[PDB]
Amino acid sequence: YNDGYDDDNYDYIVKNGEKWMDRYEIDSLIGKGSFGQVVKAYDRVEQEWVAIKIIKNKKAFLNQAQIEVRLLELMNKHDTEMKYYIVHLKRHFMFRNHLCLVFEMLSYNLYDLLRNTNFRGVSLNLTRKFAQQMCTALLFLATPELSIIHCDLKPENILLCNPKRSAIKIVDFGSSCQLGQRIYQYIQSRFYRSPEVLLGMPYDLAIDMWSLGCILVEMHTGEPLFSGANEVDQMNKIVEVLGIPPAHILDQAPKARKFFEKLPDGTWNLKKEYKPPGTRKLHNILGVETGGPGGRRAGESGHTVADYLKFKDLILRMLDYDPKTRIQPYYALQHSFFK
Ligand SMILES: CN1CCN(c2ccc(-c3ncnc4ccc(-c5ccnc(N)c5)cc34)cc2F)CC1
């Protein structure tokens, strides 16, 4: 495999201490994903640490990463001071037949953060700082000349800049696309998949906002909001909480009959054991009146009934079935949850 350097999976086999192009000293493996690996390395030229994303030596992942490159460079045109919470790509090169993207060094992802809470959540206060940043970032993505849909937002793809501050950035634009290129279908990570994509419908940048809604709940409860084991399980879990989608959407939806049928009165309903539509209330998931998630924030400052109600209202606005009315970054930042 690649002269001895690659494993079965088409990944580069790392050796600590290795020096690349008399420039980068590879310190260690940070983590793996589908696209391959990220290693910690020292750049002797710029005299800083970098995270190097090493793409699998395979056409599918390579082509995907070149898309990521194009988009990242595009974003870096607009954001010259790194203000808009998108990881910075410094440069890229080929090396032992693997594309390598060189990023600024960040810290843990919000999933790993959640795992150190034992999946019991972080504070609403911290949830709010994540929210504010994330909404700002979605606002940047929606600048006309970018019009970028991340398409794979989840806690895994959101990293702290460092372990002590609440600053974050979004990573991983490998599944990303600009508005209008609608050739992809069955996109997003299932748990965070928007109704429009589930239903096979045209989609736009609002699908990220759906993802974000899911994420912010999960950041406070510690738990995925809508943990489907497949698309049917997923649409059903959404319907538990938010009820049957509006009829004017299902009428237009190619995949409507993957989850719904019509009753004799001509109205849409499910096919198939779950709680009845809209009875799994976000009011109880968040524990607005009941001390927060699992009652664990009873008495704790910043977790009042009032505060939970603001938060609930923001979320329901992000989880609007209708992509037209779903809250948009700008007005999400104007929400009373952030006053
Ligand atoms: C299960 N594993 C756990 C750890 N994983 C992981 C965590 C953090 C990073 C990472 N750390 C620091 N700086 C980074 C800079 C950029 C990127 C990155 C990742 C993917 N796409 C882009 N565009 C940027 C990651 C880090 C890396 C990790 F692999 C993975 C999951």
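In chain A, numbers come from Swiss-Prot; the residues present are 136-407, 414-480, in order.
Quick reminder: no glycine exception, Cβ is built from N, Cα and C everywhere.
Among the features that Swiss-Prot reports, ATP binding site is placed at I165, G166, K167, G168, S169, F170, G171, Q172, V173, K188, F238, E239, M240, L241, with the record citing a curator's inference. Taking a C-beta cut-off of under 8 Å and a sequence gap of six or more, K167 (ATP binding site) has these contacts in its own chain: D146, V173.
According to Swiss-Prot, the experimentally introduced change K188 to R is described as follows: Abolished protein kinase activity. According to DSSP, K188 (mutagenesis position) is assigned to a strand segment.
Annotation comment: Swiss-Prot describes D287 as active site, proton acceptor, evidence class a curator's inference. The Cβ of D287 (active site, proton acceptor) lies under 8 Å from the Cβ of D307, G309, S310, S311, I322, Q323, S324, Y327, each on the same chain and at least six residues away in sequence.
According to Swiss-Prot, the mutagenesis experiment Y321 to F carries the following note: Mildly reduces kinase activity. Does not abolish autophosphorylation on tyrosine residues. Following the DSSP three-state reduction, the secondary structure of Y321 (mutagenesis position) is coil.
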Largest CA-to-CA spread of ATP binders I165, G166, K167, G168, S169, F170, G171, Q172, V173, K188, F238, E239, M240, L241, angstrom:
20
Please identify, from the recorded positions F238, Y321, the residue with the sparsest Cβ neighbourhood, meaning fewest other Cβ atoms within 10 angstroms.
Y321
Those binding-site residues, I165, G171, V173, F238, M240: which ones have a Cβ sitting under 6 Å from ligand 1?
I165, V173, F238, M240
If you measure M240 (ATP binding site) to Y321 (mutagenesis position) at Cα, how many Å is it?
32
Using DSSP, would you call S169 (ATP binding site) helix, strand or coil?
coil
Cβ contacts of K188 (mutagenesis position) (under 8 Å, same chain, 6 or more positions away):
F170, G171, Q172, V173, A200, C235, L236, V237, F238
On a simple 10 Å Cβ count over all chains shown, which one of the binding-site residues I165, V173, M240 is most densely packed?
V173
